[PDB]
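A.B. asks: Here you go, one structure.
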Amino acid sequence: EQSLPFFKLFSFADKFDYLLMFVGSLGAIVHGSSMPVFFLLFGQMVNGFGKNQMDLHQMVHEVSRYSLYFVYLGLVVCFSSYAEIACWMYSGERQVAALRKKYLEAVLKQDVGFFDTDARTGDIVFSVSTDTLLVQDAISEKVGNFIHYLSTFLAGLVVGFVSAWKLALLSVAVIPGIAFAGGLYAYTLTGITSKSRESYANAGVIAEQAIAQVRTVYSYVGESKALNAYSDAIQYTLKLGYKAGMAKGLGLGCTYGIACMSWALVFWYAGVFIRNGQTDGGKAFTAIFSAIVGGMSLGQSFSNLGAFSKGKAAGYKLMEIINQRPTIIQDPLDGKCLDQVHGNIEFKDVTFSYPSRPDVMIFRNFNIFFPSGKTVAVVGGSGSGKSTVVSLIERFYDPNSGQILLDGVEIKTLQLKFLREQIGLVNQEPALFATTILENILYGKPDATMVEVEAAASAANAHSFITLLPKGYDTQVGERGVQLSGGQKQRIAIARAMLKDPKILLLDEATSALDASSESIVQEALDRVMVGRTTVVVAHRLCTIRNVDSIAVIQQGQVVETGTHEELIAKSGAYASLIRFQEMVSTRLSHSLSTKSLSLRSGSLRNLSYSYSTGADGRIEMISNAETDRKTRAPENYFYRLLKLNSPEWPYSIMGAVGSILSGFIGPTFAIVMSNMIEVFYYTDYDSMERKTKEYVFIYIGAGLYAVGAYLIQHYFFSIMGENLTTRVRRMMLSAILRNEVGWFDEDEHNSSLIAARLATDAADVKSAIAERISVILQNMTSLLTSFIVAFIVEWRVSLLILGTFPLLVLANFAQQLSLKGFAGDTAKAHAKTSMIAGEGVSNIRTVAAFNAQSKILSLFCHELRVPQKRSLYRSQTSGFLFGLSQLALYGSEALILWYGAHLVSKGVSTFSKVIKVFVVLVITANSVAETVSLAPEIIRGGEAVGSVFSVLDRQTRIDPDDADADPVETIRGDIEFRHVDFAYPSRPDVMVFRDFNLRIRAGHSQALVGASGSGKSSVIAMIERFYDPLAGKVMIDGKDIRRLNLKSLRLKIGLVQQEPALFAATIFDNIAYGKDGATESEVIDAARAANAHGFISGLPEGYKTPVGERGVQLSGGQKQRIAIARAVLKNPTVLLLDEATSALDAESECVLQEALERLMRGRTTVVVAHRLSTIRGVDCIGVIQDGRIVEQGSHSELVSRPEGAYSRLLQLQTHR
């Protein structure tokens, strides 16, 4: 959308932030222009250490003078890498923690009807959670990395062009010759990466369907050919993944083969300009190296321009809610204040529409009147919009044409502290702020005393139930310290809206929690607060209103009738049908925020986003998403268990380990020839310097064709090895998912969109966990080892000093690689308690705006941001000092080697070019060694969070389908029998729909288990085939128990028909041959013409060929049912399990099942469950299920003959249409 500029993100800066962005900007220029000064000092040293080969006294002076200048360069990097980290990390905190304090004052002042849950308060909660971390990521510390590497580029061309300007043009005109050779590798590599994502989307829908339709995959035993369809379309991503490793051996080979043919260009012309007497050997080290790493340092300044554009995009959305001027405000000057209110609210000609969609007209010419000290009611029977009455006296909205008078004063002339202080609100599922149960009661009145809270808890039936909790009124209600998690809370607005002592008391439909003896206690609690208070009762169920003096009924825009309930029950005028309607009778936001973070977890770093959940009913839970360090849960043998699964490819790793050792020989051979030409440039013979610099160019060319054949063996192999491992894991993951129980799929984190990504992104990061961490270990250990064998043969006295110095060299470079990603570290974990307070004063804003609790949520937010700021003062002074002190042990420790090496030469032990070769080889080696020890924790710490998918492989199923020591199934005649069985779902095990259940079905009969308003009837057909096991008892079929049989050999003669049918992504020839494997063309036509749809399917373009499941022709609900019955008649089952529930016929003039119900019963055993009192005339028997038992049994000639029973009440529900 729109965007701010990059400036005005700094608009929350005070005069102490203009002082930290000034010191930390001078400190980043001086830190930047110091690597092109190391190349000016190490160049001028060699001109004194190497021109003085015949004067062994000048050598000691002109090295001890320049080895003091590395301690002075060490101090300037010490106190200027401290100033670009401690100033840009702490001044990026103080500016974004003053954006949080003003964005939250803005979202406490907007109108309360702005938040109507339709992904409006799912962006406000998301903008305070993530858009504030993107502003901080932009402006804090990636601004100092911009100035650091931009000033090196500017100062690599001023050191480079003053020493020798003809070699600072040759070593700059090579840089377009390399970045173009490497910008064609990274173009074609994305083009094969994009085709691999497209090739998996064909096989990405087979796992998508067979997890979503898992009731049909198990019922028709076809969980073996859901693999053979999957394991034939994975094989088109494997072969496309082979030639994305050959585009990487040819991309790193032909980049290190041009860069090694470009030192040969610029070390030749450096060796011509010396022979003409224009440069020397230290003005050609300065000119070449300061103009290459100066030019290369633009690839790091422009790496930070991605975060600067996400920062401008996110920071607009914040800066447009801050200055959005609202409508309903408080006027401290244009406001009144009455005295002795009475509570006479009269909606006198009030019309109103919802400003989200102005189409309907809720209150066209609405009129009611509220007396003082009385109890009125507002009740409808449908969507009258009656709960808008309590949402309008609050002034959450405005009547767009009308007026509302409080004791004869229009309420648009009243300030919102004389109004909301007089109105107490009790609502649906009331907001419990995660504090004590003493501070929640003190929102109705902020500070009076202690004994009035006990008085207010006494007249609410609450004084007893919070002393039988083992803490003295101090109980954290958010997290389960003591579990007062009952459905009967003290509905603590009943305790709040008495302590406040309101004059007008607006109740609501505060009985929606499966009313029982517990909800009868709060009913007689509400009947003692309604004394002398002009209360309304928005009521949905009429049972709670039956003893009230005056009741008013509204139906469409206006009141219809008023008066007592002795004349309201009279005349039958639009109330007698409503009591007939009484006789015939959050978790969304945590899912919405995860999908909104869906789409962008593809990239944001893991230290910057969240993972959202509900937790308990205290708040919305926000785990920092850097939960991988805390997790540390892989099996302890996991690196050995992935090498056993990837060991039929042993010839593709014995041939790949002789391609990764040969690549370690190019490191030191670069640094032996380059340190042999520093010696050559100081000859005094100008023809033995010519024919010895030809033969160091021919090695640079021959090692630019050795680096093409040795990166092609390392990368083509080890990608044949790692792509037969992602393919083998994917076939082992889906074959283990389709073995579990059905209740495992019913859980909240096992829907077929979070579990089909574990086969796509969690099985594709096993390639980069056991194949790309042996390539860079065999390479980096054969270069560490071959440069400590050379260095002890050239000279062993200096190279023993570099062994003791070697921890001080690999630690200075370990810190120079953490600095490229930043030292702040997991900034989404400190700002997590702050957001859970900001994220509960948005979704509970109906209860924050009432009670005038808007200056208390801002106090709990500003008194708590002091913890993430003192965490960042202690970190930025410590991390900026340990980084600035490890750099003094890099330059101060190369001053010791070059002094002790220039000590032995004056005593005649060593020579020149025995000290330089040892110095150049062992320092370039130390950069690679501090990369093996940077991927060292991930090898130990459980791989990572996505290499820890053994939870689908190492998981034990509850219901085991295939057993060898189980009795097989040959012929089931049908002897359905239940003994004493009780059963509950594992999703909510408190509900106990079965309680000692009993049935008995003989062979060759039917069963017609009745509706009873959905009294847990849709679980008998979920136990004839083992979708669920019973908790206690047996299920007897054919005289044998059901937990003794081969389950795959049983379900091929028990075939159901689903509630709402579903169709796979194939033609209508495999969607009706899915339940007979085998059938070809004779009994496919015959099984069509039973519930026919045959002239329906004869009219079709490609015969019987069209995709009908998805991405094809869209059929109707009356035609999908005629497909699914063609399945269940080709299979020829013996125990037919029909199904109807929840009014899903979806067809007028029903005939698609009427042909089925009379034809398909004629030789089978059927179990028909339906909620309607029709079509269930199974002429053999019919039982009535109530409360987990049967109450009456007998067919439709002895079940209607009895006078009442329980079936005749459902016979009265026939004519209630």
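The numbering of chain A matches Swiss-Prot: 21-605, 620-1251, in order.
Quick check of the header: electron microscopy, 3.4 Å.
Cβ atoms here come from the backbone N, Cα and C positions, even for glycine.
Feature table excerpt (Swiss-Prot):
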- 41-330: domain 'ABC transmembrane type-1 1' (DOMAIN)
- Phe59 to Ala: Impaired brassinosteroid exporter activity, but normal ATPase activity and slightly reduced activity stimulation by brassinolide (MUTAGEN)
- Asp136, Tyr374, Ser376, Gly405, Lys406, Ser407, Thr408, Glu529: ATP 1 binding site (BINDING)
- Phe309 to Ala: Increased ATPase activity and enhanced activity stimulation by brassinolide, but reduced brassinosteroid exporter activity (MUTAGEN)
- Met316 to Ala: Strongly reduced ATPase activity and reduced activity stimulation by brassinolide (MUTAGEN)
- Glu529 to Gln: Lost ATPase activity and reduced brassinosteroid export; when associated with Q-1174 (MUTAGEN)
- 687-975: domain 'ABC transmembrane type-1 2' (DOMAIN)
- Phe704 to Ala: Impaired brassinosteroid exporter activity, reduced brassinosteroid exporter activity, but normal ATPase activity and normal activity stimulation by brassinolide (MUTAGEN)
- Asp780, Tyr1019, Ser1021, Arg1022, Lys1051, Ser1052, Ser1053: ATP 2 binding site (BINDING)
- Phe953 to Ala: Strongly reduced ATPase activity and lost activity stimulation by brassinolide (MUTAGEN)
- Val957 to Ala: Normal ATPase activity and activity stimulation by brassinolide (MUTAGEN)
A.B. asks: Given 14 unmodelled residues, what's the whole-number Å distance between the CA of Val605 and the CA of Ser620?
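C.D. replies: Between the Cα atoms flanking the 14-residue gap there are 26 Å.
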A.B. asks: Using the alpha carbons only, what distance in Å do you get between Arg1022 (ATP 2 binding site) and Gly405 (ATP 1 binding site) once rounded?
C.D. replies: 32
A.B. asks: To the nearest Å, how far is the Cα of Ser1021 (ATP 2 binding site) from the Cα of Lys406 (ATP 1 binding site)?
C.D. replies: 34
A.B. asks: Tell me the Cβ neighbour count for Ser376 (ATP 1 binding site), meaning other Cβ atoms within 10 Å of its Cβ, over all protein chains shown.
C.D. replies: 11
A.B. asks: What is the one among the recorded positions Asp136, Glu529 whose Cβ has the most other Cβ atoms less than or equal to 10 Å away?
C.D. replies: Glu529
A.B. asks: Whole-number answer please: how many Å between the C-alpha atoms of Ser1052 (ATP 2 binding site) and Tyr374 (ATP 1 binding site)?
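C.D. replies: One finds 40 Å between the Cα atoms of these residues.
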A.B. asks: Let me spell it out: for each of the recorded positions (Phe59, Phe309, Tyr1019), count the other Cβ atoms within 10 Å of that residue's Cβ, using every protein chain shown. Which one has the most?
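C.D. replies: Counting Cβ neighbours within 10 Å, the top one is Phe59.
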A.B. asks: I need the least crowded one of these recorded positions (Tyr374, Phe704, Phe953), counting other C-beta atoms within 10 angstroms of each C-beta.
C.D. replies: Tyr374
A.B. asks: Tell me which residues of the chain lie with their Cβ under 8 angstroms from that of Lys1051 (ATP 2 binding site), as long as they are six or more apart in sequence?
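C.D. replies: Spatial neighbours, sequence-distant, of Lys1051 (ATP 2 binding site): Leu1043, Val1044, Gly1045, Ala1175, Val1203, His1205, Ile1219.
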A.B. asks: Measure from the CA atom of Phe59 (mutagenesis position) to the CA atom of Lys406 (ATP 1 binding site) and give the result in Å, rounded to a whole number.
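C.D. replies: Roughly 80 Å, rounded to the nearest whole number.
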A.B. asks: Quick one: pull the CA-CA distance for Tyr1019 (ATP 2 binding site) versus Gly405 (ATP 1 binding site), whole Å only.
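C.D. replies: Between the Cα atoms of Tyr1019 (ATP 2 binding site) and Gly405 (ATP 1 binding site), the distance comes to 36 Å.
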A.B. asks: On the Cα atoms of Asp136, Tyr374, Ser376, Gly405, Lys406, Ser407, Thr408, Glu529, which are listed as binding ATP 1, what is the maximum pairwise distance in Å?
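C.D. replies: Farthest-apart Cα atoms in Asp136, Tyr374, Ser376, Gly405, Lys406, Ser407, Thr408, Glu529 are separated by 24 Å.
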A.B. asks: Please report the Cα separation of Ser1053 (ATP 2 binding site) and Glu529 (mutagenesis position) in Å, rounded to an integer.
C.D. replies: 32
A.B. asks: Report, as a single number, how many Cβ atoms besides its own are within 10 Å of the Cβ of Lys406 (ATP 1 binding site).
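C.D. replies: I count 23 other Cβ atoms within 10 Å of it.
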A.B. asks: For the binding-site residues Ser1021, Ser1052, which Cβ has the most other Cβ atoms within 10 Å, all shown protein chains included?
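C.D. replies: The residue with the most neighbouring Cβ atoms within 10 Å is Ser1052.
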A.B. asks: Whole-number answer please: how many Å between the C-alpha atoms of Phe59 (mutagenesis position) and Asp780 (ATP 2 binding site)?
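C.D. replies: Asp780 (ATP 2 binding site) has its Cα 65 Å from the Cα of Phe59 (mutagenesis position).
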A.B. asks: Cα-Cα, whole number of Å: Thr408 (ATP 1 binding site) versus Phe309 (mutagenesis position)?
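C.D. replies: One finds 75 Å between the Cα atoms of these residues.
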